[PDB]
Amino acid sequence: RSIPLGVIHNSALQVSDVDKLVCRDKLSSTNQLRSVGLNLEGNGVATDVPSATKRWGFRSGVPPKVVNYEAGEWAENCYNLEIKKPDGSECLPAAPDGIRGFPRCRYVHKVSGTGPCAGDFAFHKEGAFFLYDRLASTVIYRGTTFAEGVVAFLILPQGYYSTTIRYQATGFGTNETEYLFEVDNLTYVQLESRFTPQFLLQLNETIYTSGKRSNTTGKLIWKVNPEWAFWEXXXXX
Amino acid sequence: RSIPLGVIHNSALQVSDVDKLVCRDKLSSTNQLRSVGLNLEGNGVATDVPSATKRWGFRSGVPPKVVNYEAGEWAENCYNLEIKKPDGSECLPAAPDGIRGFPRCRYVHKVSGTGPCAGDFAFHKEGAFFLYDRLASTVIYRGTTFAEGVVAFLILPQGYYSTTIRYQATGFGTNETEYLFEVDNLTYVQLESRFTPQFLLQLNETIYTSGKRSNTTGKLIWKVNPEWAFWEXXXXX
Amino acid sequence: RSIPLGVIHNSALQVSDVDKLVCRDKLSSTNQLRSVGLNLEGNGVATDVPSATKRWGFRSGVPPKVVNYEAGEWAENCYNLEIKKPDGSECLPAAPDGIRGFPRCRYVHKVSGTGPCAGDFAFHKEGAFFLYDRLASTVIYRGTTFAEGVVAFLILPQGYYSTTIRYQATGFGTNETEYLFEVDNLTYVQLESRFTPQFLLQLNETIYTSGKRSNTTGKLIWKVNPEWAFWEXXXXX
Amino acid sequence: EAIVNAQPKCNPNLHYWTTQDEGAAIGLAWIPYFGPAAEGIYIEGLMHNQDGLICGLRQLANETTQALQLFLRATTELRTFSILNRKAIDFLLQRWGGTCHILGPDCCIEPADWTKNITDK
Amino acid sequence: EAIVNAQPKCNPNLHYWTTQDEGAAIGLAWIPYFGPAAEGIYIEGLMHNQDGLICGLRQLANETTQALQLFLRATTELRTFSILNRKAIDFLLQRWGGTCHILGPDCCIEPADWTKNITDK
Amino acid sequence: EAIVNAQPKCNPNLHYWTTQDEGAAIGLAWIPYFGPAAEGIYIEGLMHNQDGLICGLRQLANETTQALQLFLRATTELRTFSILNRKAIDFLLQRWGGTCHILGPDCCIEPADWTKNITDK
Ligand SMILES: *[C@@H]1O[C@H](CO)[C@@H](O[C@@H]2O[C@H](CO)[C@@H](O[C@@H]3O[C@H](CO[C@H]4O[C@H](CO)[C@@H](O)[C@H](O)[C@@H]4O)[C@@H](O)[C@H](O)[C@@H]3O)[C@H](O)[C@H]2NC(C)=O)[C@H](O)[C@H]1NC(C)=O
Ligand SMILES: *[C@@H]1O[C@H](CO)[C@@H](O[C@@H]2O[C@H](CO)[C@@H](O[C@@H]3O[C@H](CO[C@H]4O[C@H](CO)[C@@H](O)[C@H](O)[C@@H]4O)[C@@H](O)[C@H](O)[C@@H]3O)[C@H](O)[C@H]2NC(C)=O)[C@H](O)[C@H]1NC(C)=O
Ligand SMILES: *[C@@H]1O[C@H](CO)[C@@H](O[C@@H]2O[C@H](CO)[C@@H](O[C@@H]3O[C@H](CO[C@H]4O[C@H](CO)[C@@H](O)[C@H](O)[C@@H]4O)[C@@H](O)[C@H](O)[C@@H]3O)[C@H](O)[C@H]2NC(C)=O)[C@H](O)[C@H]1NC(C)=O
Ligand SMILES: CCOC[C@]12C[C@@H]3C[C@](C(=O)N[C@H]4CC[C@H](N)CC4)(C1)C[C@@](c1ccccc1)(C3)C2
Ligand SMILES: CCOC[C@]12C[C@@H]3C[C@](C(=O)N[C@H]4CC[C@H](N)CC4)(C1)C[C@@](c1ccccc1)(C3)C2
Ligand SMILES: CCOC[C@]12C[C@@H]3C[C@](C(=O)N[C@H]4CC[C@H](N)CC4)(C1)C[C@@](c1ccccc1)(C3)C2
Ligand SMILES: *[C@@H]1O[C@H](CO)[C@@H](O)[C@H](O)[C@H]1NC(C)=O
Ligand SMILES: *[C@@H]1O[C@H](CO)[C@@H](O)[C@H](O)[C@H]1NC(C)=O
Ligand SMILES: *[C@@H]1O[C@H](CO)[C@@H](O)[C@H](O)[C@H]1NC(C)=O
Ligand SMILES: *[C@@H]1O[C@H](CO)[C@@H](O)[C@H](O)[C@H]1NC(C)=O
Ligand SMILES: *[C@@H]1O[C@H](CO)[C@@H](O)[C@H](O)[C@H]1NC(C)=O
Ligand SMILES: *[C@@H]1O[C@H](CO)[C@@H](O)[C@H](O)[C@H]1NC(C)=O
Ligand SMILES: *[C@@H]1O[C@H](CO)[C@@H](O)[C@H](O)[C@H]1NC(C)=O
Ligand SMILES: *[C@@H]1O[C@H](CO)[C@@H](O)[C@H](O)[C@H]1NC(C)=O
Ligand SMILES: *[C@@H]1O[C@H](CO)[C@@H](O)[C@H](O)[C@H]1NC(C)=O
Ligand SMILES: *[C@@H]1O[C@H](CO)[C@@H](O)[C@H](O)[C@H]1NC(C)=O
Ligand SMILES: *[C@@H]1O[C@H](CO)[C@@H](O)[C@H](O)[C@H]1NC(C)=O
Ligand SMILES: *[C@@H]1O[C@H](CO)[C@@H](O)[C@H](O)[C@H]1NC(C)=O
């Protein structure tokens, strides 16, 4: 059937039945209709970078599509990708004119690195959208901050802080992807799924203050010994 | 007057009179309105490449215009042009983003070659449209398959095989245009209007199986001795 | 509140009150609604180039916006800017596809030269629009003729000659801008605000016929001794 | 006015292609990543010349061309998608854009049942 | 509210240009290939200040600017063509977006002729 | 049909951002040149799970995805802004797209006051 439209009846939200007509329903101006976007975050999906990237994939033959939405949710986690093939060619297209990043992100997970990118565009494997500034797209644009989400349409009844977290990635978009969390351009930490955004920032500050940054010209990589929703080489132990 | 709208009255199609109002006419959703595109083919126009190209011409000062249509007709003949000036500059513009070729063509007549192209865009001399994938344009795009057609708007009452035929052309878009049908990159047949698509394919297969392809490094050109709608040098005799 | 809509009541134009409903108001087709554009000229604003350019300024962080309008006013003064930074990089963006110049201008003031251009786009400091061919923009496009104006929306009740005037400018968009009126590529006149378009054309014709153009290879610049709305070095005295 | 086909020939059969927005998707094929490519989003059908509608349609699209071209000359929009929606709006305004005088020729209100409900009293 | 022109001056004559979608085309000039160039698609007219409408229009466009700018800030659309159509929709919804209570102030149904047709019986 | 949230979790609080077209501008901030940058055009709000509306909304957007994706597959438009306007048009056509038979189930005309005005006579 057609695109569902949400309405409030009997102190509950419901989908309006097109086949039946309710004359008590009053629509007095187009201002009473709204499109809203809701974040996958809010349904309990894992938001760590290894888990989130496994939901995206490259595909050819399918033209991208964009739909607008008027209101959105403050996100805890957004993503921003700069992925090249091993030969240095870009994997994601430049943001089209008028598509800016998602406007409210507590943590922006910026991921750089390489992968095969066996497809013209990167889609959401579960059918969700990539949410930008009041535009929802079926594909990922290069270096543009997005939140994962879905769109709803409604009949209405008649400070801000952001912190970037940088990662390096090899084999992006595959079964065997490697992720490093970046402390400086020469100090990295082996990323795991269990590492929450707050834990990575503390790990960064403790590495800076304890002098565990690389004091050579080469690349230093740490591993961390093993020692709920957000709203509710070497070693180190 | 305004754009006509087709409707069914008395077991016949008619144009709706705007000046008069029919309350028995019922329009219950926008799904009852459709834009359709119909092929010039279906009116009996000659579809051979020499005849069809004589209907197109180059013109400056007129901005191109595109209108969408929701449903189309399976075409027997479509066209796809790669025309350069003698200096090697392109005559037709690159297909804009989102304009793909006409989706159902039995025979695609791909024409390459040169011509003066004395105009910024190629229009239809009879006012018809170039039909692409659910978009109708007033101009020809480069290397993009189109059918000639016209658009209608309606109130509704309440395998696939494609074969490319390649031609070379000199003096495209003029009174004295030369066309060659391509067998391989070195074997050509002097094209005439009477040659139907089916006859060219048989001519190609018989040339391949009888060994009449060029067995040198140079260009071989055959002429064929002289020896109804579709729905109803050297010589060879 | 919302965008005002003009309507004729009691032999006078008024804004329609959204909060009140007038059943005597009849809207029988979308043809009864029109968007129109009116020229700042018509309100008495100074139209000399020094005065007009002081109303425009460069700003970053604000995306440009375009709205269409269906009918416009014949302008006496339009403008067309080719401004580069001192390093030779363009200050204004290329006209987007489909944005042509304002269609009726008695005098087009074409200004070339340099300035700091401390911003991504040039906006109207008073909130007005730049009027192009049936498109109104919040920003100035490069080398595209525009008139300053504002847009109205309405419910309707149920030869052409153009002359270009060329100027050179240094320090465009600043408190201390210098303007020269161009006679030929080597003869200029120090521009002042009081010089109307008609007076500049007479000054050009008298310089050509009296032989006061430069007869060397170098730049000649004249100053003119000091010796109402439009609808109602060296010296020279 | 009535439709008079005046073309040299008429293909009386219409072998057509289109899309459907309310496609009853099977499993996960509605997901763009898994769905069909651009070439496979089409449905097909065949319609014959009952009531002469096919020949009428060909004539109708021919006669639409002039009005449609003049509309596209006058618009600044590069690609027009709004024609059908604007015709739905004009349909409503022709009927409900003014005061509806019951039992008038330009007011589509049937008062019969309310007139009969008054007769029973 | 009424329109109070408060500009330093007012050109009382309006020499205007526009297009027409229903242009009565002569011969083959509707065909884009043969039709006028971009510069020649315009008609012209002249309107004087009867009922003070011209000065009113200049004031009206001035007062529209603030509301119109705030609308364009809030949209993501690069070029807006939908304002007038949306106002036609809002016109209909203001009148027909709810149950129409006959003889009420927000229901534009004239029942006079049906009331007189009842009186004759 | 009713909305059955069937997600593994539900954030019951909705901390949202949006814009406003009728912003009561102070002084000259409506002028683009002087107004806020792209990052500062937003208002914020917080809505709790009274009547379970928040959890319902999350479920509603999830269930909209299939129908919405199939609509975007079938359109040629690169960016769609017309969905809500088209739903307002369909709202009107469902009610006023045919002859309105008073006291019928598909006609939203209340004749009570005109029926009582007839009783007084
Ligand atoms: C709307 O909400 C729905 C419900 O929340 C979302 O449904 C999700 O749909 C995707 C596929 O599109 C599912 O992913 C699949 O998961 C299975 C099995 O998951 C693994 O975990 C289970 C335990 O949960 C375990 O028992 C299994 O052994 C698996 O290891 C995989 O086999 C598939 O390959 C695929 O990845 C989600 O699981 C499913 N979520 C739920 C909660 O059922 C739907 O995606 C939402 N729509 C949008 C547009 O967001
Ligand atoms: C809608 O349908 C109409 C009727 O089918 C189409 O009318 C066609 O219009 C074009 C011009 O726009 C005509 O082309 C002209 O033809 C004349 C004469 O044609 C030659 O053939 C006749 C016999 O048919 C012969 O007697 C003459 O000596 C000519 O040699 C030329 O002189 C012109 O230069 C021009 O090419 C078509 O002939 C005409 N078709 C018919 C059947 O009358 C109309 O184009 C359609 N609209 C769209 C948008 O497709
Ligand atoms: C709609 O119409 C309004 C009235 O015609 C327009 O109002 C204009 O608004 C701008 C600011 O947005 C004003 O410009 C300011 O002017 C003041 C003072 O002006 C100088 O001249 C006065 C005498 O007029 C003199 O007494 C002063 O000493 C000043 O030297 C400056 O201080 C500001 O910096 C700023 O430049 C216009 O003056 C004002 N016009 C009038 C007639 O009041 C409004 O802009 C129109 N809207 C649009 C969108 O066009
Ligand atoms: C349960 C019904 O919720 C409606 C709503 C209630 C509030 C405000 C609301 C909204 O956009 N307000 C506008 C403010 C500016 C005005 N000019 C026009 C109205 C509307 C957005 C919303 C929402 C936001 C994000 C995701 C899902 C939902 C949170 C949903
Ligand atoms: C005589 C009236 O013909 C109507 C029509 C009858 C059929 C189907 C029809 C159509 O698009 N069907 C849609 C299917 C998907 C649904 N979701 C919505 C309706 C409609 C297109 C048509 C046609 C196609 C091509 C050129 C001219 C015509 C051939 C014309
Ligand atoms: C006071 C009410 O003025 C209405 C109007 C009266 C005339 C004609 C008018 C107009 O666009 N005519 C169309 C002609 C082609 C037809 N196909 C459709 C109607 C309308 C434009 C106008 C105007 C132009 C420029 C700025 C402000 C105003 C000058 C304003
Ligand atoms: C690669 O991915 C496939 C798909 O799930 C999986 O079957 C296979 O085991 C993976 N290989 C490795 C080495 O992880
Ligand atoms: C780290 O690298 C990035 C890009 O490679 C560069 O822009 C940045 O300046 C570098 N930082 C330092 C401290 O060298
Ligand atoms: C890591 O710590 C240093 C030292 O305080 C700080 O400058 C840097 O920004 C931190 N990185 C992140 C991502 O917070
Ligand atoms: C030098 O590097 C080593 C290894 O990272 C570290 O243990 C040591 O504290 C560093 N010394 C400094 C930062 O002075
Ligand atoms: C060239 O075309 C014109 C236009 O029809 C025609 O009159 C002329 O005879 C043509 N010349 C040749 C050599 O075909
Ligand atoms: C024929 O030429 C085309 C283009 O000139 C080329 O792509 C193709 O490979 C050639 N075919 C052969 C058999 O050489
Ligand atoms: C011509 O015949 C050869 C041999 O069968 C075949 O490979 C080729 O594709 C044919 N060309 C066309 C256009 O059918
Ligand atoms: C060589 O070419 C000639 C001329 O095309 C032809 O008659 C002959 O059969 C060819 N020989 C082959 C293909 O062996
Ligand atoms: C530069 O512009 C400012 C802003 O009005 C002004 O105060 C200052 O006097 C100007 N300087 C010169 C040299 O004109
Ligand atoms: C004057 O200069 C312009 C551009 O610098 C050039 O196009 C034009 O031909 C010149 N005119 C003469 C008479 O040299
Ligand atoms: C200046 O005068 C000369 C001589 O008549 C003329 O050719 C030139 O076009 C004039 N310039 C302008 C801007 O009118
Ligand atoms: C040469 O130039 C001077 C200065 O502009 C001028 O006075 C004189 O008339 C010119 N002579 C000509 C144009 O023959």
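One is the number of the first residue shown, and numbering goes on along the chain from there.
Keep in mind that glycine also has a Cβ here, set from the backbone N, Cα and C atoms.
For the mutagenesis of A:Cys23 to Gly (Swiss-Prot position 53), Swiss-Prot gives this note: Induces GP1 secretion. Complete loss of virus capability to enter into host cell. The structure shown keeps the original residue. One mutagenesis experiment catalogued in Swiss-Prot, A:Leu27 to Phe, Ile or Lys (Swiss-Prot position 57), is accompanied by this note: 90% loss of virus capability to enter into host cell. For the mutagenesis result A:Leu33 to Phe (Swiss-Prot position 63), the note given in Swiss-Prot is Almost complete loss of virus capability to enter into host cell. A:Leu33 to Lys (Swiss-Prot position 63) appears in Swiss-Prot as a published mutagenesis result, with the remark: Complete loss of virus capability to enter into host cell. What Swiss-Prot says about the mutagenesis result for A:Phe58 to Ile (Swiss-Prot position 88) is this: No loss of virus capability to enter into host cell. According to Swiss-Prot, the mutagenesis experiment A:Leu92 to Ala (Swiss-Prot position 122) carries the annotation: About 60% loss of ability to counteract host BST2. Among the mutagenesis entries in Swiss-Prot is A:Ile140 to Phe (Swiss-Prot position 170), noted as: 50% loss of virus capability to enter into host cell. Recorded in Swiss-Prot as a natural variant, A:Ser193 to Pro (Swiss-Prot position 246) carries the remark: In strain: Isolate mouse-adapted.
A map of Swiss-Prot features onto the structure.
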residue	record	DSSP class
A:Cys23	mutagenesis position	coil
A:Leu33	mutagenesis position	strand
A:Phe58	mutagenesis position	strand
A:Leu92	mutagenesis position	coil
A:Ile140	mutagenesis position	coil
A:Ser193	variant position	coil
Note = The number of other Cβ atoms within 10 Å of the Cβ of A:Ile140 (mutagenesis position), counted over all protein chains shown, is 22
Note = Cβ atoms other than its own within 10 Å of the Cβ of A:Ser193 (variant position), all chains, total 12
Message = Of the recorded positions A:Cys23, A:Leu27, A:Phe58, A:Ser193, which one has its Cα closest to the Cα of A:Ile140 (mutagenesis position)?
response = A:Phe58
Ask   = Quick one: 20 residues missing from A:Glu232 to A:Unk233, so how many Å between their CAs?
value = 35
Task = Check each of A:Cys23, A:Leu33, A:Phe58, A:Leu92, A:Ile140 (the mutagenesis positions) against chain B and write down, in sequence order, those whose C-beta lies under 8 A from a C-beta there; write 'none' if there are none.
result = none
Ask   = Any idea what the Cα distance is from A:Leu33 (mutagenesis position) over to A:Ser193 (variant position), rounded to a whole Å?
value = 40
Remark   = Least crowded of the mutagenesis positions A:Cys23, A:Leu27, A:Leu33, A:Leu92, counting other Cβ atoms within 10 Å of each Cβ, is A:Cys23
For A:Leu92 (mutagenesis position), the one of A:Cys23, A:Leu27, A:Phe58 that lies nearest, given that the mutagenesis positions are compared by Cα = A:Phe58
Query = Since the deposited structure skips 23 residues after A:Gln158 and picks up again at A:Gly159, how long is the Cα gap in Å?
reply = 31
Key: Of A:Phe58, A:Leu92, A:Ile140, A:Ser193, chain E-adjacent recorded positions (C-beta under 8 angstroms)   = none
Query = Just how many other Cβ atoms lie inside 10 Å of the Cβ on A:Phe58 (mutagenesis position)?
reply = 21
Note = For the recorded positions A:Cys23, A:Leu27, A:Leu33, A:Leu92, A:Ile140, A:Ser193, proximity to chain F (Cβ under 8 Å) holds for A:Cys23, A:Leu27, A:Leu33
Key: Endpoint distance, Cα to Cα in Å, for the 7-residue gap that opens after A:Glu227 and closes at A:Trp228   = 18
Task = Tell me, in order along the sequence, which mutagenesis positions from A:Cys23, A:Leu27, A:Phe58 have their CA within 10 Å of A:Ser193 (variant position).
result = none
